[PDB]
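Structure first, then comments.
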Amino acid sequence: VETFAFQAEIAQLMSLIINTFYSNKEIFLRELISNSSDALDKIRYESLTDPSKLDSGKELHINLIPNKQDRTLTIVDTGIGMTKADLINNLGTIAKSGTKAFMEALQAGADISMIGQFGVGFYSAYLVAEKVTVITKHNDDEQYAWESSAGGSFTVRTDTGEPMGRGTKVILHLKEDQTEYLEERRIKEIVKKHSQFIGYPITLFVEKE
Ligand SMILES: COc1c(C)cnc(Cn2cnc3c(Cl)nc(N)nc32)c1C
C-alpha cells in the first residue's frame, strides 16, 4: 500500500468541503453521476476509432448500490476508468487550477453547489462520506484501489478484489448522520431532480435488507 500527500491546494479544498456549514449536501450524487457520464462518453468516443477498447465490456451504464449493513453508497460505471498515473498525479494536477478558481468564486459569493463548474466535483463526496474508496480499471493498466479519509493523504494499492473489466466504483463510506442516502426514495428523488437527462442507463439497486 503506497501513501501519498495531497497537494496543499487539494487538502485545502477537502478541508473546506468537510468544515463549511452547507446544508444542501445532496449535490454530491449529481457530481459523481456527471463524472461517470463523462467517463462513459470518453470510452464510447475512443471505441469509434479503436473498437477493441470495448473488449473489456460493451455495456455503458451506471449503477447506484446502497448497502445498509456496510453503510455505503457505491456509484459504479463502465467508463474509461483511471490509470495509476491519473490516481497519483494527473487528476491532482488538473484539480489545482479548478480548486483555485472555485475558492476565488466562493470568496466572491458562489456556493458549494457550483463545484462541478470548476472540474473538482468529485471532492463533494466528502460532504457525506467519512471515507471514499475508489476501485478503478483502465484498459492496459491494472485494477487499483485508491482511498482517502482526507487528513492530507490518500493511499493507492493494486486491487485483488472482484475483477471489474473496465470502469470505476466510487464507494462512499457514509458519515453516521448521512444515512438518508441509503434510502431508495431519497436516491430516486435526487436523481430525478439533478440527473434526469444523463445519456446512459442508471440502475438504482434495492437493498436486500
Ligand atoms: C480517485 O478519485 C478521484 C479523484 C481523486 C479525482 N477525481 C475523480 C473523478 N474522476 C476522474 N476520472 C474519472 C473517471 Cl475515468 N471516472 C469517474 N467515474 N470519475 C473520475 C476521482 C474518482
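What you see of chain A is 17-225, where the numbers are those given in Swiss-Prot.
Per the header of the entry, the method used was X-ray crystallography, 1.8 Å.
Cβ coordinates come from backbone N, Cα and C, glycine included.
The following features are taken from Swiss-Prot:
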type: MUTAGEN; residues: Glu47 to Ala; note: Strong ATP-binding. Strong interaction with HSF1, HIF1A, ERBB2, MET, KEAP1 and RHOBTB2. No effect on interaction with TSC1
type: MUTAGEN; residues: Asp93 to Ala; note: Impaired ATP-binding. Strong interaction with HIF1A, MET, KEAP1 and RHOBTB2. Loss of interaction with HSF1 and ERBB2. Los of interaction with TSC1
type: MUTAGEN; residues: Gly97 to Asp; note: Abolishes ATPase activity
The one of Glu47, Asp93 whose CB sees the fewest other CB atoms within 10 Å, among these mutagenesis positions: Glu47
Rounded distance in angstrom between the Cα atoms of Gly97 (mutagenesis position) and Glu47 (mutagenesis position): 16
Mapped DSSP class for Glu47 (mutagenesis position), helix or strand or coil: helix
Alpha-carbon spacing, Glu47 (mutagenesis position) to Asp93 (mutagenesis position), which is rounded to whole Å: 13
Local backbone state of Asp93 (mutagenesis position), from DSSP in three classes: strand
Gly97 (mutagenesis position) CB neighbourhood, other CB atoms within 10 A: 25
